[PDB]
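Inspection log for the structure reproduced underneath, given as structure tokens.
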Amino acid sequence: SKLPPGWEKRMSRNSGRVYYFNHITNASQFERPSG
């Protein structure tokens, strides 16, 4: 785990894929969130 303040690193079982979720902008991406 190595994300900035505000982001939450989550994991999606079954398929085994990494996905991030921002509780500030409720945005979802598939890459290292920079800011």
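Numbering starts at 1 and runs along the chain as it is shown here.
This deposition comes from solution NMR.
Using the three backbone atoms N, Cα and C, a Cβ is placed for every residue, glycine included.
Feature list (source: Swiss-Prot):
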| type | residues | note |
| --- | --- | --- |
| MUTAGEN | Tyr19 to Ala (Swiss-Prot position 23) | Reduced affinity for KIF20B |
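The Cβ of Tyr19 (mutagenesis position) lies under 8 Å from the Cβ of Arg10, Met11, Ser12, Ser28, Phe30, each on the same chain and at least six residues away in sequence. For the recorded site, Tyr19 (mutagenesis position), the DSSP three-state label reads strand.
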